[PDB]
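First up is the structure itself, then whatever we jot down about it.
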Amino acid sequence: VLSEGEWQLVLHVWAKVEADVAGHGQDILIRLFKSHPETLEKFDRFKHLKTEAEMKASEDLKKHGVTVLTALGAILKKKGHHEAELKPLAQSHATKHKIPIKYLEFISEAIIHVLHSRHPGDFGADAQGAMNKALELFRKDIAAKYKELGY
Ligand code: HEM
Ligand SMILES: [N+]
């Protein structure tokens, strides 16, 4: 469980992210696809993209980037009380998209990388540690629902 001080660090840097949700979303998905190519194969919608240039030029990729960060932001603002927002996400990613928990670890790493690159002043080590804990909490609760369904 995160303390109030840790949640405040997480939400302070997230407020900066909301100033440009589309730019952050695109950077995060591209970072994920370049670092872990097997994740791109899960998206029939984006598997035709081969180079980083093509990825940056895709408006549809940018759109999905917004969807991912808007959903994640709603969860973080609940400060742990995210049952209602996390349940539908877990169901779709386990049974429809078939996304292993390991790929959620990969995207958490991309998020931390991008936040460090765009906000060095508000994302020091203390904030990095808090963000890492918030994403672990996110994964732990997703994994419990995956286990229930048999994934
Ligand atoms: C921070 C993590 C993530 C969040 C918040 C997130 C959020 C979402 C949301 C809101 C949708 C649309 C509604 C739904 O289907 O539930 C979606 C769709 C999808 N997600 Fe995720 N997602 C995340 C991670 C991943 C990862 C790591 C992968 C796989 C490498 C993945 C693959 C998909 C796919 C395949 C779809 C369908 C895209 C389409 O419309 O064709 N997601 N995700
Ligand atoms: N829900």
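By Swiss-Prot numbering, chain A shows 2-152, in order.
Determination method: neutron diffraction, 1.5 Å.
A Cβ is built for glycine as well, from the same backbone N, Cα and C atoms used for every other residue.
Taking the Cβ of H65 (nitrite binding site) as centre and 10 Å as the limit, one finds 16 other Cβ atoms among all the protein chains shown. Secondary structure from DSSP puts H65 (nitrite binding site) in a helix. If you look up Swiss-Prot, you'll see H65 marked as nitrite binding site, on the strength of similarity to another entry.
Look at Swiss-Prot and you will find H65 tagged as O2 binding site, backed by experimental evidence.
According to Swiss-Prot, the feature heme b binding site maps to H94, an assignment based on experimental evidence. For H94 (heme b binding site), the same-chain residues that are 6 or more apart in sequence and have a Cβ closer than 8 Å to its Cβ are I100, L105, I143.
Summarising the annotation, Swiss-Prot assigns domain 'Globin' to 2-148.
Mapped onto three states, the DSSP output places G122 (variant position) in coil. Swiss-Prot documents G122 to A as a naturally occurring variant and attaches the note In metmyoglobin.
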What whole-number Å value do you get for the CA-CA distance of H65 (nitrite binding site) and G122 (variant position)?
28
At a 10 Å cut-off from the C-beta of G122 (variant position), count the other C-beta atoms across all protein chains.
8
Quick check on the domain 'Globin' (2-148): DSSP residue counts for helix, strand, coil, in that order please.
116 helix, 0 strand, 31 coil
